[PDB]
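Student: One structure, pasted below without further comment.
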Amino acid sequence: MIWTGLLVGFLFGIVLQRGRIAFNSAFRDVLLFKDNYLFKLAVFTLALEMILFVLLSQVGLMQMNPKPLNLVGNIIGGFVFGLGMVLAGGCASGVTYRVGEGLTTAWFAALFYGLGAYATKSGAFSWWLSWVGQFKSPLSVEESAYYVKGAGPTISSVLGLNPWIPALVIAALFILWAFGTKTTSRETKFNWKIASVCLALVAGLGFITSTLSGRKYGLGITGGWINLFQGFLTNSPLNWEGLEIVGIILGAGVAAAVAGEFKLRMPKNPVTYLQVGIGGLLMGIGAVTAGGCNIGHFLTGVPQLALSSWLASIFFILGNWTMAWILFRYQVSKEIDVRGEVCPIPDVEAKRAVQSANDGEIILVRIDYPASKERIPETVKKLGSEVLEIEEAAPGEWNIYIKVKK
Amino acid sequence: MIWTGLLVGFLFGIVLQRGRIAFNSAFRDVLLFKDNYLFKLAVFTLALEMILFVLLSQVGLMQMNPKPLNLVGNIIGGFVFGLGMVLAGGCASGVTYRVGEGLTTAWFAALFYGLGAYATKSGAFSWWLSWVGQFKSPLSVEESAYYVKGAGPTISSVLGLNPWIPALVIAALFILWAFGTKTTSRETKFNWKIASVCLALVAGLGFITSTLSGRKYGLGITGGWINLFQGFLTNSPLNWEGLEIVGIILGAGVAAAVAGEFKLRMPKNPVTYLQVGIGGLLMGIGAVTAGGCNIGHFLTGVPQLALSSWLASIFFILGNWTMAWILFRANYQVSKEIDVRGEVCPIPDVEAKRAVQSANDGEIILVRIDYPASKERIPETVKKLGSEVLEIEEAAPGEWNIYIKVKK
Ligand SMILES: CCCCCCCC/C=C/CCCCCCCC(=O)OC[C@H](O)CO
Ligand SMILES: CCCCCCCC/C=C/CCCCCCCC(=O)OC[C@H](O)CO
Ligand SMILES: CCCCCCCC/C=C/CCCCCCCC(=O)OC[C@H](O)CO
Ligand SMILES: CCCCCCCC/C=C/CCCCCCCC(=O)OC[C@H](O)CO
Ligand SMILES: CCCCCCCC/C=C/CCCCCCCC(=O)OC[C@H](O)CO
Ligand SMILES: CCCCCCCC/C=C/CCCCCCCC(=O)OC[C@H](O)CO
Ligand SMILES: CCCCCCCC/C=C/CCCCCCCC(=O)OC[C@H](O)CO
Ligand SMILES: CCCCCCCC/C=C/CCCCCCCC(=O)OC[C@H](O)CO
Ligand SMILES: CCCCCCCC/C=C\CCCCCCCC(=O)OC[C@H](O)CO
Ligand SMILES: CCCCCCCC/C=C\CCCCCCCC(=O)OC[C@H](O)CO
Ligand SMILES: CCCCCCCC/C=C\CCCCCCCC(=O)OC[C@H](O)CO
Ligand SMILES: CCCCCCCC/C=C\CCCCCCCC(=O)OC[C@H](O)CO
Ligand SMILES: CCCCCCCC/C=C\CCCCCCCC(=O)OC[C@H](O)CO
Ligand SMILES: CCCCCCCC/C=C\CCCCCCCC(=O)OC[C@H](O)CO
C-alpha cells in the first residue's frame, strides 16, 4: 500500500512540472504583474477537488479529514511560511519538483526546509511548537461518511449542512469566476484547464491510496520530507507521504528530461544560495507551526472546507505579498542574459529591455528556465513587439529573439 | 567548560585558513605533483604533538585516549573516507573551514557529510556499522598517567615501553626528515614551520579543555558535526566538539574576511554540487566506519601512537590516491587569458601550467583565480617552468589576477 505514494507522487510531479504549477508564483504574480493564469488553475482545481472529495466520500472510497483549527498556529505559521516561499524561490511543492528539474538552489532549499521542519517538530524549535499547541481549538466533527472522527471544523459543520451543499455552491462560484473572467495568456501546452482536471484526479487518487496505507489524508509536502529525514537519520520506515516526495522528484525529473528541459543549474549570484537557504528554513518553521503547507493546507485542505486551511491560506498569501515587496519592487542589437535568475526576473528584465529600446531593433533574451519561455512571449505582444523565434541552445537553455515595434 | 570548544575551534579555524592546511591536498599533491609542502606541515605537527601530548600527560593536564583498534572498520572506513575526500574537494576539516571562507560547495558537502555520518551512526546505515562493530579488537591499555582506562593499543603498549620512548624516537625521525629534506616552495606567509607550532599548540589546548568538559580527546570533526545535527533535530545539548565545529567555521570566516579573502563562491560547473554531495556522503560513512577522520585519527590519533589511527591513516591515503586517479587522470597587453575562477584546487595550478607550456616566448599570460591557495602555488609552478609572474593583483574581494610573462 505504502508504495502507491511513489506512483501518486510520480504522477503529481509530472503534472507540476509540465504545467509549471508554482503557487508561490501564483500568489506573487497576481500582485506584482496582475497575472492570474496560475490563480485560475488553482481556483478551478480547488473547485474540482471540492466536488471530487465529497463524491469520493459519498461512495465510500475515502473520508475527508480536515486539519484541526489553531488560530495562532494557522495565522503566524501561515504568515511565516508565506515569507519563506518568496525567499526560497518557490513553495514546498515547487521546491520539491524543481529538485528533479536540476536546480541546485532547490536542492539547497529542500535541505534546509526538511531540517527546519524536523527541528520545529521535535528538535531545537520544539519549544515554539509546544507553545503554539496550547491555542488549539477543541472544535471537532463526529465520524460520518464525510469525516474522520475528531477532525477539525468545516464550513459545513459550523453551518449544520450536509457537506454536499457548500461544496457545490462554492465550487460553482469558483468555476463561474474561473471561466467567466479573463485569464492571462501563456504558451504552456499543458494549459490551466486540463492541468486542473489532471491535478484534481491525482489529488483524489492520493486521498484514496494514502488512506488505504493508513494515512487518512490526501497530498502533502511537509510530512513527506520529515518522513524521509526520519528514515535516513533514525532508520524508521518510510510511509506513503515519504514515498510521495520521492515520486514527485522522480516524476518531475522524468518529465523535464523527456521535454528536453532538464539541466543542472546554478543561480546568477552565489548569495542566492544563502537566500533560498534561509527561505527553506522559514518554510519548515512556518509549515510545521501552521500545520500544513501550500499543498497540505491550500490544495488539499481548502476543498475540504477546513477552516484551519482557509485561514492558513489567507496568511500564506499575505506573507508571500510581504516578502515579495521586500525583495522586489538575427542581427541582434542588444543582448540580455538572465540565465540563472529567479523566475520573476527574466520577464522583468526582458520587459525593461524592450521598453528601453528603439524601433526595429532585434533583442536577444537568454533564459534557462522553461516557465519564462512561455511567459515572455505574452509580455512581448502586450508591448507592441513580436517574438521572432525561441531557439534552444543547450538542453534547458533557450534564446528569445524580439523585434521592437514603437 | 563546553564553551571552551568555541574558543579552541575559533583558533583551530584561523590556523587552517591562514596556513591553507588541507590534508586532502597534502595526500593528493604528493602523488600527483610531487608537492610535499603540506606533508612537511603534517609530519612536523605530528612530531610536535607526539612530544606535547606525552609531556602534558606527564604533568597531569590530560591523559591520552587512543581510539580502539578495528581492522575491518579502520581499513574499509579509512579507504572510503579517502575516496570521499577527493570527491568532496576537501577533507572533513577542509570542508569545515571552507564553509567560513564562503564556498557554497563546502556548504553542500558539509550537509551531506553530517547527514551521512548521522545516518551511519544511528539511521539507515546503522546496519553496516553494527556489522563492522563485531570485529573490534579486545586489546586495550590500563589506566595510568598516560592513558585513559580501556583505551586502544599503542606502539608503546605493544612494545611494553614508557610512552615517552617511542614518542621521542619517532618524532626525532619526523623532524630530521622534515628539516633535512627539501620542501616544495610556497608564498604562504603563515609558512609550514610556524603553522605546525601553532597547530600543535591549539591541538594541546583542545585536548586539555575538551577533557575538562568531559570529552577525553583532542580535536575531531565527525563527532562535532553529529553533535550539531542531534541538537538541532532532537533538542539535545551541544557538547565541546559541536561548539568546536562552530568555532572552526567562525574562525576561518573571520580570518578570511580580515585577509580580504572572503567571498561567496560558486563552482564553474553545476555538476560539482553533485560530486561534492556524493563525496560528503562517502566521508560520513567512511569516517564513522573508521572511527575517525583526517583530524580525529590522523592529526590527533597518530601522535598518540594509536594503532587504529596509524592504520586508518594508511587507508585515508590509499583511498585519496585511488579517487585522485579516477578524477585527475593594470595595463599588461595580455596575449591569452585563462579563467579558472570556481575550479577545484588542483585545477588552477594545472590549467596555468598547461597554459604556459602551450604558449610562445614573450607572451603575457593572465590567470583568473578565486581561491587564495592557488595564488601561492601558481608562482612556484611558473618559476619551475622558466617563466616569471609579473604581478598578482586583486580584482574583486577574494579574487586575483595572475600575470605571467612566458620565457622561451
Ligand atoms: C538511501 C540511499 C540514499 C540516501 C541519500 C541521502 C542524502 C541526504 C538527504 C537527506 C534527506 C532525504 C533522504 C532520503 C533517503 C531515503 C530514506 C531512507 O534512508 O530510508 C531508510 C529506510 O526507511 C530504513 O528502513
Ligand atoms: C531526497 C531525494 C531522494 C531521492 C530522489 C530521487 C528521485 C529520482 C531522480 C530524478 C532525477 C532525474 C534525472 C534526469 C537526468 C536527465 C539527463 C538529461 O536530460 O541529459 C540530457 C543530455 O543532453 C543527453 O541527451
Ligand atoms: C634515532 C633518531 C635520532 C635520535 C633521537 C633520540 C631521541 C631520544 C632517544 C630515546 C630512546 C631511548 C632508549 C633507551 C631508554 C633507556 C632504557 C629504557 O627505558 O628501557 C626500558 C625497558 O627496556 C622497558 O621498560
Ligand atoms: C629529549 C630527547 C628527545 C628529543 C625528541 C625531539 C627531537 C627533535 C630534534 C631532533 C634533531 C633535529 C636535527 C635537525 C638538524 C637540521 C637538519 C639537518 O641536519 O639538515 C638541514 C639543515 O642543516 C638545516 O635546515
Ligand atoms: C613556546 C612555543 C613557541 C612560541 C609560540 C609563539 C606563539 C605562536 C605564534 C603566534 C603568532 C604567529 C603568527 C604570525 C605569522 C607571521 C605573520 C606576518 O608575517 O604578518 C605580517 C603581516 O601582517 C603580513 O605579511
Ligand atoms: C539556535 C539557532 C539555530 C539556527 C540553525 C540554523 C542552521 C540550520 C541548519 C542545519 C544543519 C546544521 C546543523 C547545526 C545547527 C546548530 C544550531 C542548533 O540548533 O544547535 C542545536 C541546539 O543548540 C540545541 O539546543
Ligand atoms: C549551520 C552550521 C553552523 C554554522 C556556524 C556559523 C558560525 C559563524 C560563521 C559564519 C561565516 C563566517 C563569518 C562571516 C564572514 C563575512 C565576511 C564578509 O561579509 O566579508 C565582506 C567582504 O570582505 C567585503 O567587505
Ligand atoms: C547525493 C548527492 C546530492 C543529490 C541532490 C539531489 C539530486 C536529485 C536528482 C538529481 C539528478 C542527478 C543526476 C542527473 C544529472 C547527471 C549529470 C548530468 O546531467 O551531466 C553530468 C555529466 O555528463 C558528467 O559530469
Ligand atoms: C520560533 C520562531 C517564532 C517566530 C514568530 C514570532 C512571532 C511573535 C511571537 C508571538 C506572537 C504571539 C501572538 C499571540 C499571543 C496572544 C495569545 C493569547 O490570547 O494569549 C493569552 C491567552 O489566550 C491566555 O493566557
Ligand atoms: C474525467 C474526465 C477527464 C479524463 C482525462 C484526464 C486525463 C487526460 C490525459 C492526459 C493528459 C493530456 C495532456 C494534454 C496535452 C497532451 C499532449 C499534446 O497536446 O500534444 C503533445 C505534443 O504533440 C508533443 O508531445
Ligand atoms: C528507475 C526506474 C524508473 C525510471 C523512470 C521511468 C518513468 C516512466 C517513463 C515514462 C512515463 C512518463 C512519461 C512522461 C512524459 C512527460 C511529458 C512530456 O514531456 O511529453 C513529451 C512531449 O513531447 C514534450 O513536449
Ligand atoms: C552545513 C551548512 C553550514 C552553514 C551554511 C550556511 C552558511 C554559513 C556561513 C556564513 C553565512 C553568512 C555569510 C556572509 C553573508 C554575506 C556575504 C556577502 O558578502 O554578501 C553579499 C551580498 O550581495 C549581500 O546581499
Ligand atoms: C571497499 C569498498 C570501496 C568502494 C565503496 C564505495 C563505492 C563508491 C565508488 C565510487 C564512486 C565514484 C564517483 C561517483 C560520482 C558520481 C558521478 C558524478 O558525479 O558524475 C559527474 C562526475 O564529474 C564524473 O567524474
Ligand atoms: C606520516 C605517517 C602517518 C602514519 C602512517 C601513514 C602512511 C604514511 C605513508 C607512507 C609510508 C612510508 C613513508 C616512508 C618515508 C618517506 C616518505 C616520503 O618520501 O614522503 C612522501 C613524499 O615522497 C615526500 O616528497
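Indices start at 1 and increase along the chain as displayed.
Structure method, as recorded: X-ray crystallography, 2.6 Å.
Backbone N, Cα and C define each Cβ position, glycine as well.
While the structure shown retains the original residue, Swiss-Prot records the mutagenesis experiment B:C91 to A with this note: Cannot complement the growth defect of E.coli cysPUWA-tsuA deletion mutant. For the published mutagenesis B:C293 to A, Swiss-Prot gives the following note: Cannot complement the growth defect of E.coli cysPUWA-tsuA deletion mutant.
Map the listed features onto the structure and describe their local environment.
Tutor: In the structure as shown, the Cβ atom of B:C91 (mutagenesis position) sits within 10 Å of 29 other Cβ atoms. B:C91 (mutagenesis position) falls outside any helix or strand according to DSSP and counts as coil.
The Cβ neighbour count for B:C293 (mutagenesis position), using a 10 Å radius and every protein chain shown, is 34.
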Student: List the Cα distance (Å, whole number) between B:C293 (mutagenesis position) and B:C91 (mutagenesis position).
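Tutor: Their Cα atoms are separated by 8 Å.
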Student: Before the 42 missing residues sits B:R329, after them B:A330; how far apart are their C-alpha atoms, in Å?
Tutor: 36
